[PDB]
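Beneath this line is the structure, given in structure tokens, with notes to follow.
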Protein chains: 8
Amino acid sequence: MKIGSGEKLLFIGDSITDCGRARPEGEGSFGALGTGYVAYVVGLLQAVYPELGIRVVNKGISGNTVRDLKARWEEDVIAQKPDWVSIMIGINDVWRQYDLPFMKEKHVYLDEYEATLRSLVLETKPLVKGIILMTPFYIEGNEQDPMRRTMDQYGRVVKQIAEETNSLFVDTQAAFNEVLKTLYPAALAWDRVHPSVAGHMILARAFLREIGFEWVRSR
Amino acid sequence: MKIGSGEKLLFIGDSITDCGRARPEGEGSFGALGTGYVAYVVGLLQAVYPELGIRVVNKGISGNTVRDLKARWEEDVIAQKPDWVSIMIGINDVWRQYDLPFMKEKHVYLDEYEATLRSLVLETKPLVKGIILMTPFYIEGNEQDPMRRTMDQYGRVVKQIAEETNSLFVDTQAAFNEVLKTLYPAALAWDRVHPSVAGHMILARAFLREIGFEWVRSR
Amino acid sequence: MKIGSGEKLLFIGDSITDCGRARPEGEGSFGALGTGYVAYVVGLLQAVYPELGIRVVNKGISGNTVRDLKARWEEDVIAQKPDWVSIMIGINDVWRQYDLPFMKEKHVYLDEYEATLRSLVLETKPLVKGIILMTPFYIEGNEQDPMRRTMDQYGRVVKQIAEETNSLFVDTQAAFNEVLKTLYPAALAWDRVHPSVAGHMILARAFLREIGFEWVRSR
Amino acid sequence: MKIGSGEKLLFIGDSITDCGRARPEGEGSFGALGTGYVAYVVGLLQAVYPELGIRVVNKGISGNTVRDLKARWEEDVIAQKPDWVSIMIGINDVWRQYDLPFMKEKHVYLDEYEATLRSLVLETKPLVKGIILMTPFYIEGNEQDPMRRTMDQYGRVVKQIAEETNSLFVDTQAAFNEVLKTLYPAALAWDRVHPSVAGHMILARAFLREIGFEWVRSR
Amino acid sequence: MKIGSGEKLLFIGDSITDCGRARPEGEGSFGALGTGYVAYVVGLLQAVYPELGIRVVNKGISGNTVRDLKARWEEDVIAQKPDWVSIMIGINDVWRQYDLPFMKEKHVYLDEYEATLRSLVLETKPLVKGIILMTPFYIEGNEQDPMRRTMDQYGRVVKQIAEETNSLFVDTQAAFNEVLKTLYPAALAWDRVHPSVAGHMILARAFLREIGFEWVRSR
Amino acid sequence: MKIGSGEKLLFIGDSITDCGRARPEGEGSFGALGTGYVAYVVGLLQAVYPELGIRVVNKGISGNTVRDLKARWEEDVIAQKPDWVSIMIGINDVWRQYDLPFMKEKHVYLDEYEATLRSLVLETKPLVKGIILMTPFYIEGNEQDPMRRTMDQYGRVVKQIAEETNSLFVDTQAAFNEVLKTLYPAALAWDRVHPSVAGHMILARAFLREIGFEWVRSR
Amino acid sequence: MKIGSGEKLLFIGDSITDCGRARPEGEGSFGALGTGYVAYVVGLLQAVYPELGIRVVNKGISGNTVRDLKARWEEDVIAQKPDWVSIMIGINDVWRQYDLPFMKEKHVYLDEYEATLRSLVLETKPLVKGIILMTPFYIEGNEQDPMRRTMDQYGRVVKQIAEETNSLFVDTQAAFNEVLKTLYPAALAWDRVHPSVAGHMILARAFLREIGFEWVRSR
Amino acid sequence: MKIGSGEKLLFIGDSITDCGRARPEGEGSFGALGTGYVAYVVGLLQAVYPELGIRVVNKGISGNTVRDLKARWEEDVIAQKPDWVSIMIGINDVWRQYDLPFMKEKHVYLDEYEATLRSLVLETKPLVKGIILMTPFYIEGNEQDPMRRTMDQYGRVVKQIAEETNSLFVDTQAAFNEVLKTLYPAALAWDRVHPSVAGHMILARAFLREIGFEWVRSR
Ligand SMILES: [Cl-]
Ligand SMILES: [Cl-]
Ligand SMILES: [Cl-]
Ligand SMILES: [Cl-]
Ligand SMILES: [Cl-]
Ligand SMILES: [Cl-]
Ligand SMILES: [Cl-]
Ligand SMILES: [Cl-]
Ligand SMILES: [Cl-]
Ligand SMILES: [Cl-]
Ligand SMILES: [Cl-]
Ligand SMILES: [Cl-]
Ligand SMILES: [Cl-]
Ligand SMILES: [Cl-]
Ligand SMILES: [Cl-]
Ligand SMILES: [Cl-]
């Protein structure tokens, strides 16, 4: 378990991270974390590692791109003095290109995305114990569907950044891809983005595996 | 125009037809028709052929398969004594196979679909002046996406029942396919099924074209 | 088609233009345009000309007169940098004279209306590709009903302005008048102002015809 | 005053009568009567003739035609054992001909109107102390507007049934016509049917005048 | 009729005047006047004197005493430039003494009430055509019930002020007292203050009589 | 204490008893009892005699007269098998005579009141361990107010049925009369019937005193 | 009775004091006091000592610790110029330690609690007639349950402060403890903090006993 | 994994099972399962064993005891034809003894509990592929708290019915007891029964462990 006793873990991202969390503070055991993967992660950490006393904060905001993250980074991340920061962003940066193809100011293209994401990591890194970069995803098994193919470009950039900055790394697309050998997307998400509890459990599990959670502790 | 003065035109189908129509009656100029293609059809007929005096009833019900249509056919179609019946059914018959793959009782497989749709068309045809069979559709441009491929098969059944029964036929998939040469599905429908006003306009236009509507009357 | 690829078309007016559009921005494919003629225009443009990529903004506000338009023109029109501006105003300028005949400050009489409308057109014209002036209307077929007779005076002023300024011109009253050879007003609008889908389709069609939309493209 | 001490006065009709009255009972001093002319009548009677002890019941139902009155007459009129019955019906009988011209089953044409109203009056008359027939009306000053012209015909039927049955008679059209020499319809009722408090006062005053109310008692 | 053509009549007071009027403006034919005596007055004036074109504004605020009136007098009265001002205040000034007898700051005793009311009249008088002073009231027929006896003291002060300032005068208590020879208070108002439509009609009639309204005009 | 360990105490009456109790059951510690004197009684019993283990059911129904109690007596009283029944009824029996003086069917005059209450008490008495008859009341200190005077008569009937049947008796009027030497009615109840928490405490205290509650147990 | 005629008694605390009181003022006979012990105290004082005319203000705020009280003390206590101040605080100071054991900034430990509480008392004492210190409580009968054991430490500090400052003292825990010889906590409060009416009556009674209330006055 | 491909797993119990599941059906991927352990189980199965194709139905109903389960067993369990039935019941059977100690009909004492649960298990076992008996629980670490001690006894009954019937068994108390070595109950559940997401994760994990789930499959 990478995360130590008494440390503060902060999640940031878009609607997938937000999932109705309390604004602004995003912190608490009784519903403030929202109803998705972040809450599940916290639940599993308290169920299996209750004695760690890890404080968890949810700073997800629905609709955000990486441009949006940068605009609130000082208040929502730096000022919280976290020990660990998890980032999942990119879905909207890409989705806008495809759902509102002529509203170009809503789009964040790959080279802006890469430099902005890198800027967040590099600002943050000297201030925390660690960073977890989670790729964006698209719940679509055809690698050549245009949005899937784009998403994969963004996920490859995240991986490159994590390698270069010695951050932890969660490939969410790879997690979905395993399940998509069996299920058509619509069984997880009608819209291919916002999933069922199952999808959120896919995400929470992928995150926990990368931080060295054990389902039943050797300890 | 195939449809003539004083005739009662009754539309039946699933959510795409329903669009929040008034239940049970589904009839009237002031919101009873719902907010999608059926209303748009009636509006355009009224704007361009006000003198036709067509009465239009919306018997769409969200969620329905053709098995559900059969269960209400007597009270919602035959008892309304329509002159013209327009049917668009099949989306849910297919979609349940993909979004609830393990709840097999909710699926209506091709054998049940064909037999049932066929039976409804045959029973109805001698009772009315005319039938219009509209294909189901899936807003997805890849013919080898599994659900698109299934939907195309269901739509071949509809085409061949229309041909056999000398019913009018509207190929709604082909109408979307044209726009899909330009737009990614998400620009019309996040979930590839329930579209924007533009999608309902694609549907209304396809219907009207098949019934010989003229945008500006030749006269 | 007068409107070119990539251009921004902005509609302004009263409740007939507003129809519940999102405030303040009024822009988007999924409901921000409201539920009336503006949305229908956009729907038909995307259904038939998806590749044009025309951005459309709805700046209608319920209750407005031309005095009101002038008060928000800089923020709601100039600052949007549109390529095309469509204006429909006058209904309230006139209606107040008849529904609140003793609340005179709510009235905008014809000579103020004419000069104010002209001022908007002349301010705007050097900044855009084109202007579309749509007359106000009253859904009443008796030319000598007092409100109808007044409305027609205002529509004649709009026509004169469009001719003088080389704007495009939509005679909405003439569009209604054709339909009113068959229908009593109440079949379109109980209040003779706010119509059914059919009325909105009358308007959308009238607008599209003036910009050279084709229902089925020669192209 | 035609109406005397301890008598039960029952009003029946459509929305103009209903005005949100309590269902099913329609009786009582504290809001059960609704918010229009029936309540205003009861208030004025109470203010000026408190000692009369008149009981008043509102059996108005929004949307009704005379065909609807007949269907509920037994339970809503005869079973209430009133002394005096006031009827105002006909607006919807007419209005449906004009606002839903093609839904002919919703229309109640003059033959059905006369026969039915006549039958109700004849059946009721021997069971009660008195009947008051109030004309329907249309807030429109042009006698040749098609709906006004129809409404005037229906009102001639009412007048002649009242004369034949020696019922009291209230010419509500004539009461509006007087105000319409000054006001355009929209100042009283946007839709020419459901008026402001002023319109309900015109109705209440016309009723009271016919029953011999005095604003200040001669005594 | 004291009130002339084109003049502005403004009502001010407490909840009895307010009756849910629109804030802040309190002016309009379609519900802004609230649902009580003020609206009824306007209704009767439009029904019988439509050609007068009298503008009416409702500045009632629930809970107010005369202290409260003075605090908003410049914005709610002076700044409206009325021709006629009607005042009804005192009910709360008195009621608080009896319902919250130990919350003394809510009480306005008679000598403060008299001087404050006089100050409003004297400030206003040089700016208007006329003032109408309506007494407060308490719907209680025992002159020796403590609250009734107090209320009567306040009404006598209003009468004295009206005489001294040559204002018009409405004795609302005397109007109620006539009806209370027949009805127990609870038939008009459970709380002895907020009445039925009948009570509001008592008030509206009392006001109209003092301004020389005729129910049927000699004119 | 008259009431003993393990006994079921059932309260019945009108709004004063109901106070928003859960329907149909009316039983339980956590809000089912409503928010007035019945709940206050149960709370005080629990605070001071927790060991008594009294079960308490609230069968109050807003609006009821004794005629309504009779109509539900079998299912709401006898079928509950109580040990002790507390009745407080009469307010509405009286109040309808005064607030709806002309709706005579809603009145329950003294002959019906006495006969009915008497019959209920006689039928119930052999089936239970004990009955407590609480007078109705009117929060009004003037014995010659007409409704107070009637209520006092109804309360004499209750007292004399209690004496005859050796039932416990609570004179609720006398409990209010004591406070009314100090407070005007409006300080307890604007409408002289439905009081503040203080009024419900006056009722609860009167009940408890009659059943031999001690505020601090003598032990 | 310690509290004299005309004096102002102010309660402050957490949710147990707040119980939905009106913000900000917290004062009035008709619901502003909330629905718990404070209201009950006022009810009993008005039922038994109506002539005292004691004004009572509720300044409870849900969630508060003693740190929170100190932050609003000047506006919510000093500025009200009370004669008597009752304080009940500590429940949250303790509860947070146990429900959110890793959100340490929400905790108020005993030595901070003691000094802060003392500071409030000492600031206040020269400005009032008297202070009533009510212990916090936990509805749990096992003295060695960790939260109960902590709560008792805080209650002992309150007692010490009251002794040192010559304040009045209410041991709420001792009151509960008597009832907990019979009832399991859940019969009073599922959460062991927020009780039924019974629990609130326990509190109100404990408070009244300490101020020398008599249930039936010797006087 | 004990549970195999294509099998229908039906969960039944009280609120802890229900968690807002869809009624009556309780089945489906998109929210029908509710928001607690049942949904979490289904999500984890889907994330880790998507190919198993397990159908899962939630028949939990808030408030139920085993007496309630028996009353609906035919329609909610047997008629669903499940392969696997998971039962968790007993919380309410116990809790009513403690929170409503005097409403003895609501209690289900150990004799009724054992007999009834036993009978259900015996009747069901020959009709299905397997049964999983989950203990009730109480989030309380003191074995001598009276309700914890009772709950432990009920849980011994469940264990011994499971052993006798060769049913799978989940000791949910033991799973909470482990976390309770660290956390006070209030950190998981204020009321010691309805827990946070962490509590539902403790339950889901205990279930999954008993059915041989692997967090990462050995393969
Ligand atoms: Cl929380
Ligand atoms: Cl999002
Ligand atoms: Cl409609
Ligand atoms: Cl559907
Ligand atoms: Cl949108
Ligand atoms: Cl408008
Ligand atoms: Cl009523
Ligand atoms: Cl109607
Ligand atoms: Cl208005
Ligand atoms: Cl008021
Ligand atoms: Cl309860
Ligand atoms: Cl009642
Ligand atoms: Cl209050
Ligand atoms: Cl709190
Ligand atoms: Cl679902
Ligand atoms: Cl439950």
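Every residue, even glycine, has its Cβ placed from backbone N, Cα and C.
Cβ neighbours within 10 Å of G:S15 (mutagenesis position), excluding its own Cβ and spanning all shown chains: 18. Under the three-state DSSP scheme, G:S15 (mutagenesis position) falls in the helix class. If you look up Swiss-Prot, you'll see G:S15 marked as active site, nucleophile.
Neighbour count (other Cβ atoms within 10 Å of the Cβ, all protein chains): 16 for G:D191 (mutagenesis position). DSSP gives G:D191 (mutagenesis position) a coil state; it is part of no helix or strand. Swiss-Prot lists G:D191 (among others) with the feature active site, charge relay system.
Feature annotation from Swiss-Prot assigns active site, charge relay system to G:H194 (among others). Long-range neighbours of G:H194 (mutagenesis position) (same chain, six or more residues apart, CB within less than 8 Å of its CB): G:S15, G:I16.
Record note (Swiss-Prot), mutagenesis G:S15 to A: Loss of catalytic activity. The unchanged residue is displayed.
Around G:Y184 (mutagenesis position), no same-chain residue at least 6 positions away in sequence has a Cβ under 8 Å from its Cβ. A coil conformation is recorded for G:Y184 (mutagenesis position) in the three-state DSSP classification, outside any helix or strand. One mutagenesis experiment catalogued in Swiss-Prot, G:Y184 to F, is accompanied by this note: Significant reduction in catalytic activity and modification of the quaternary structure as a homodimer; when associated with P-190.
One mutagenesis experiment named in Swiss-Prot is G:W190 to P, and its note says Significant reduction in catalytic activity and modification of the quaternary structure as a homodimer; when associated with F-184.
Quoted from Swiss-Prot, the note attached to the mutagenesis of G:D191 to A states: Loss of catalytic activity.
The note that Swiss-Prot attaches to the published mutagenesis G:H194 to A is: Loss of catalytic activity.
The subset of mutagenesis positions G:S15, G:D191, G:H194 lying near chain H, with Cβ atoms under 8 Å apart, consists of G:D191. Its Cβ placed at the centre, G:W190 (mutagenesis position) has 21 other Cβ atoms within 10 Å.
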